[PDB]
Amino acid sequence: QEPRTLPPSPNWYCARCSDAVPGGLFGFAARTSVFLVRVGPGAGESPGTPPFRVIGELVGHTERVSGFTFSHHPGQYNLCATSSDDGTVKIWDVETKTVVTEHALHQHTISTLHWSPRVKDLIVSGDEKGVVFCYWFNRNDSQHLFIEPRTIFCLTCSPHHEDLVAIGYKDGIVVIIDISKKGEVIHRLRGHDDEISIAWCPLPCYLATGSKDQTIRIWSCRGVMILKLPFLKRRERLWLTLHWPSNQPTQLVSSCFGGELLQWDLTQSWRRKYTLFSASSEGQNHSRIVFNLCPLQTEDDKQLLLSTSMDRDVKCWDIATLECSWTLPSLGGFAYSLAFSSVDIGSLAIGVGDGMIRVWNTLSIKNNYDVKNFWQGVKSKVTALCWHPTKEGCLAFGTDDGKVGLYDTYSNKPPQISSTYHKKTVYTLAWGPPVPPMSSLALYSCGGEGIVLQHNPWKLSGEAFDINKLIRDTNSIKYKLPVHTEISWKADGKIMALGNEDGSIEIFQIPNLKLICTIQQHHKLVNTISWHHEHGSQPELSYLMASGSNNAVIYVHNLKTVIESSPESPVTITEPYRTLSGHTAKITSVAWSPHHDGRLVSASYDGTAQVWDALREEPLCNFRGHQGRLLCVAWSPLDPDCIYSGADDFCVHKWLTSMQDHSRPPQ
RNA sequence: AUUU
């Protein structure tokens, strides 16, 4: 009933690239964007379901976003600033998602930036050579400052004194400077011996600093307290970030080894007293280092804390209980592949370019983002996935290095791996009946080099057969076989279609892959073939076959006549049954609606997905939410109006045809 | 230090 977005992962090793304002709104830098998430009653979630929603994106930087900071000035919580490896500092208005103004004053990679808690239009940024800019965005003024010739890691403007800024460097140096006196160093805080977070005591000073040296140091405007991180059982090097809660100044929250969060008790100074977050609940803690911690006080006054992590989860912590309220997962690579299980309805496998398979339990009642990760034996970009049609938990996958594997997602065992590799990327995986020389279902894998292998899913480490030998023998072929780029079995298991590099599609019949038809329609490499399902209103529809190539135009063919005549010599088809025009770039994926007769969705490099009434050649609905090139699409199993798509923007969107404003792709 |  509402959209969802699995977004790109929060950027790593950035001291402040996420922030939140009251009510409220969380933003996080991810790749070249900032993603915005409404949190609390304003998200409008059912009681029990986590009160967050992904609501927007700040689009316009051309390289990695390294910094993000909201304004914390009442009445302008809608303003925020970003830094980027594109060299710019931008001021944005999240109401319109547009740039207010920006500068390109830095000449070296920007490290971070901070919006002044005291001056309404002042943003202070710092770079890898040590240069600092003060930017008063709303009066067109700026000032460069240069304190020490060292790489800035972090910077925090005082909450109390408008001229005072603390800066932390790569080498462990910390300084408090006065920006009204050309950045004069007012205090040099000597103590740390490796990379510097800086949090000021929220009552009027003390500063706390967190370091790669595994210490938190609390200083006076001289050191007053050194806290070494504890070594705890597990359940990269350290990143040590801090949140000093403004309403509980005797508490200090830190990250720790492995992404554990601690609440330190500053009253019990000496004894290094802390309380571990999530200490009761099992497996809700982060599993890798935490980079940023952002407090968010909701309008119903719940105190929350958002964490970002190298584990690719964003977690929301309830400060009253220190338990995890909810988790938003994210993706660290292209979304190459989507596959829904026929056995466990709603179980959605996603093949991602960060080397981890995701299985999204899409129908989870109380969680819109119930995602589990599978990393064992994967280790490269997962470019193809296909669930077994009847065996629960059985997930085939393929990779950009030619590897084919079989997961049991109901176990914790590493997957079985095929001993035979493809030379190139595994494009497609499909189950179907075995064919000679193999002896219920075989696994078929098509690689970019053009071979389709038949694997025995019980003996994966055994022999896998190039099906071209059977095709050659059964059809008495003398010349070299086409370079196969796609495989798709008809739903009855009786006909295999191969799509080829030269654009042709070939139709083969069991048992021996006798060729019965060649379709010559596409003039470029075939990327996707899909056969219509068998549960529509007329049996004729199971003969419909949609296909897409590196050209924009989609075809449907109707293979009833040829299949039913079982010819002794093959037929050539050169006219389409239906033609679907509208896209403006290559077609990566086509899928038929299981809820309708003759309804198709297509994904394109044009950045859109299109829903078609294929039988009337009528475009119905065009989705434009992705920023990237779409690679995969799949209809939701229970909602006729809901479709999932994945793209090279590192996003998976779940979207509703009823909420989309266009009927056809951009011209 | 991942972001094709």
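In chain A, numbers come from Swiss-Prot; the residues present are 3-198, 200-207, 240-256, 260-273, 283-486, 495-722, in order.
Per the header: X-ray crystallography, 1.9 Å.
Note: Cβ is positioned from N, Cα and C throughout, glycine not excepted.
Among the mutagenesis experiments that Swiss-Prot reports, A:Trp14 to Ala is described with the note: Abolishes interaction with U4 snRNA. No effect on interaction with the isolated 7-methylguanosine cap that is normally part of RNA molecules. No effect on interaction with 80S ribosomes. According to DSSP, A:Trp14 (mutagenesis position) is assigned to coil rather than to any helix or strand.
Looking at Swiss-Prot, the entry for mutagenesis of A:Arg335 to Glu says: Abolishes interaction with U4 snRNA. Taking the Cβ of A:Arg335 (mutagenesis position) as centre and 10 Å as the limit, one finds 16 other Cβ atoms among all the protein chains shown. Under the three-state DSSP scheme, A:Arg335 (mutagenesis position) falls in the coil class.
Here Swiss-Prot notes a mutagenesis experiment, A:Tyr474 to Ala, with the remark: Abolishes interaction with the isolated 7-methylguanosine cap that is normally part of RNA molecules. Secondary structure at A:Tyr474 (mutagenesis position), as computed by DSSP, is strand. A:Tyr474 (mutagenesis position) counts 25 other C-beta atoms within 10 Å of its own C-beta, drawing on all protein chains shown.
Here Swiss-Prot notes a mutagenesis experiment, A:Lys641 to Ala, with the remark: Abolishes interaction with the isolated 7-methylguanosine cap that is normally part of RNA molecules. Using a 10 Å radius centred on the Cβ of A:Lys641 (mutagenesis position) and all shown protein chains, the other Cβ atoms total 19. Annotation note: A:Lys641 (mutagenesis position) sits in a coil segment as assigned by DSSP.
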Neighbourhood of A:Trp14 (mutagenesis position) by C-beta distance under 8 A, where only residues 6 or more apart in the same chain count: A:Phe338, A:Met357
A:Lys641 (mutagenesis position) and A:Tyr474 (mutagenesis position), distance between Cα atoms, whole Å: 15
Distance, A:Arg335 (mutagenesis position) to A:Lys641 (mutagenesis position) (CA atoms, angstrom): 38
Length in angstrom of the chain break flanked by A:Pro207 and A:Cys240 (32 residues not modelled, CA to CA): 6
Across 8 unmodelled residues, the distance in Å between the CA atoms of A:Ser486 and A:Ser495: 9
Deposited-model gap closure distance - 9 residues unmodelled, Cα of A:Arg273 to Cα of A:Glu283, Å: 16
